[PDB]
Structure formats: structure tokens, C-alpha cells
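Participant: Below is a structure I'd like to ask you about.
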Amino acid sequence: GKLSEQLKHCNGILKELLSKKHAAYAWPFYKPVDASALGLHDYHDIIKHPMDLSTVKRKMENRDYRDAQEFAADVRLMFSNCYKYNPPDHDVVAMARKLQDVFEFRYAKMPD
Ligand SMILES: CC(=O)Nc1ccc(C(=O)NCCc2c[nH]cn2)cc1OCc1ccccc1
């Protein structure tokens, strides 16, 4: 089916985002932001819906995502949180923009 095939493409993208190829800029997005550990005591006041690649992986493994659009919304939420919280000149934003470039160009190659 179309939904299964498109979710296979989504799973391929997710594997790539977690791969050593992209680790130099992907690593801040591997696990939930530990706001308390990083001293970001305003993070959960500013970010209402935290998202990270480990949460996307768990949701994929649990068959939570019903279609490619739902998967993409979580990956883009993760990037949007980074752009909302951080000043645009911060290193983590540069890393987000590079990983989102990887994501958007491969997401565009969706079979349909
Ligand atoms: C996903 C996300 O937004 N993460 C982060 C947000 C704010 C800070 C944070 O502490 N910001 C203020 C201090 C700072 C600036 N540049 C690095 N640390 C560090 C963050 O992730 C860890 C990190 C560390 C080093 C480089 C990239 C990501």
C-alpha cells in the first residue's frame, strides 16, 4: 500500500538522520533536550511540544505515524522548536539548518 511504502521512505530518512554521516550536526537532536541539565530553565515555557529523533524513532517503531505527513510534522516541529528557542546566530541553529536541508531534500524524493 501507498501509506506503508511512503512510511518505508520516512524510516529510511530517519535512519539517515541518525547515521554517522550526519553525526557532526545531528547529535543535538538525538535525545530530548534536558533543559535542567543545560541550564535552559525557560525551555518548557517557550517550547510547548518538545520533539527529538529518539521520540520520532519510538513513534515509528510503535506504528504511531499513520502517514508520511504525520512523520514530517514531528521532524519539522523538532527544527521549529530549535528556531523558536535559540537566537538565529547560535551554533545549534546552524546545525538544525544543515540537518533540515538533509531532511527536506530526501523527503522531496517521496514515492507517489
Ligand atoms: C536542540 C537544542 O535546541 N539544543 C540546545 C539549545 C540550547 C543550548 C545552549 O546551551 N545554548 C547556550 C549556550 C551555547 C551556545 N552554543 C553552545 N552552547 C544547547 C543545546 O544543545 C546542546 C548543544 C551544545 C553545543 C552545540 C550545539 C548544541
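Numbering of chain A is taken from Swiss-Prot, so the residues present carry the numbers 344-455, in order.
Every residue, even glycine, has its Cβ placed from backbone N, Cα and C.
Pulled these features from Swiss-Prot for this protein:
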DOMAIN    344-453  domain 'Bromo 2'
MUTAGEN   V376 to A  Abolished binding to histone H4 acetylated at 'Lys-12' (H4K12ac)
MUTAGEN   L381 to A  Reduced binding to histone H4 acetylated at 'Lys-12' (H4K12ac)
MUTAGEN   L383 to A  Reduced binding to histone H4 acetylated at 'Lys-12' (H4K12ac)
MUTAGEN   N429 to A  Abolished binding to histone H4 acetylated at 'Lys-12' (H4K12ac)
Participant: Quick one: pull the CA-CA distance for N429 (mutagenesis position) versus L383 (mutagenesis position), whole Å only.
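Facilitator: One finds 10 Å between the Cα atoms of these residues.
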Participant: Hey, which of the mutagenesis positions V376, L381 is the loneliest by Cβ count within 10 Å?
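Facilitator: The mutagenesis positions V376, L381 were compared, and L381 has the fewest Cβ atoms within 10 Å.
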Participant: Can you count the other CB atoms that lie within 10 A of the CB of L383 (mutagenesis position)?
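Facilitator: The answer is 16 other Cβ atoms.
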Participant: Within 10 angstroms of the C-beta of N429 (mutagenesis position), what count of other C-beta atoms is obtained when all protein chains are considered?
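Facilitator: Here the count is 17.
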Participant: For the domain 'Bromo 2' (344-453), give the DSSP counts of helix residues, strand residues and coil residues.
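Facilitator: Helix/strand/coil tally for the domain 'Bromo 2' (344-453): 78 helix, 0 strand, 32 coil.
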Participant: Quick one: pull the CA-CA distance for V376 (mutagenesis position) versus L383 (mutagenesis position), whole Å only.
Facilitator: 9
